[PDB]
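One structure below.
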Amino acid sequence: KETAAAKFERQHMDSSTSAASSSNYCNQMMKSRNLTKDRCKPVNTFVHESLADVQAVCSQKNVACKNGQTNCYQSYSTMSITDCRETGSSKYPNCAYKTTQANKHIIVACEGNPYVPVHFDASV
Ligand SMILES: Nc1ncnc2c1ncn2[C@@H]1O[C@H](COP(=O)(O)OP(=O)(O)O)[C@@H](O)[C@H]1OP(=O)(O)O
């Protein structure tokens, strides 16, 4: 089975690119990371930082998760991220996305030993 930590890396980590490279970035990425296999995932965020940097967030600012749990943490510094929003004209299996680059603080939920990121909660 794919572990929770590995799933987070697959759905959210992209250190190979410093920013949202192109307008076609989300269409290629959502497809290659298997996020459109069962249906079109409406929104998803990719983080362009090292794995070490994102893992360190688990020891940063503790904040409440959107779901009410208390295992969420916000990064002290802004990070390069790319938001993918499914455009209305998107129709499974032809999923379509709008690529958007930004620099914001990320909020992730952490779990386990080692305490690592397992879910992307929000960007602020
Ligand atoms: N407070 C929280 N809020 C939301 N999801 C949480 C959470 N704490 C943990 N999760 C995890 O985050 C995963 C997030 O759902 P998902 O795997 O579809 O990812 P994402 O939310 O990043 O798109 C859940 O399977 C759950 O896995 P773990 O139980 O393996 O951590």
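We number chain A the same way Swiss-Prot does; the residues here are 27-150, in that order.
Structure determined by X-ray crystallography, 1.7 Å.
Cβ atoms are placed via backbone N, Cα and C, with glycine included.
Summarising the annotation, Swiss-Prot assigns substrate binding site to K33, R36, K67, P68, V69, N70, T71, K92, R111. Around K67 (substrate binding site), the same-chain residues at least 6 positions away in sequence with a Cβ under 8 Å from its Cβ are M56, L61, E112, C121.
In this view, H38 (mutagenesis position) is surrounded by 19 other Cβ atoms within 10 Å of its Cβ, with every protein chain counted. Under its mutagenesis entries, Swiss-Prot includes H38 to A with the note: Loss of activity.
Under the heading active site, proton acceptor, Swiss-Prot lists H38. For the recorded site, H38 (mutagenesis position), the DSSP three-state label reads helix.
There are 20 other Cβ atoms within 10 Å of the Cβ belonging to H145 (mutagenesis position). What Swiss-Prot notes for the published mutagenesis of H145 to A is this: Loss of activity.
DSSP assigns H145 (mutagenesis position) to a strand. Residues annotated as active site, proton donor in Swiss-Prot: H145.
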Residue pair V69 (substrate binding site), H145 (mutagenesis position) - Cα distance, angstrom, rounded: 14
DSSP three-state assignment (helix, strand or coil) for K33 (substrate binding site): helix
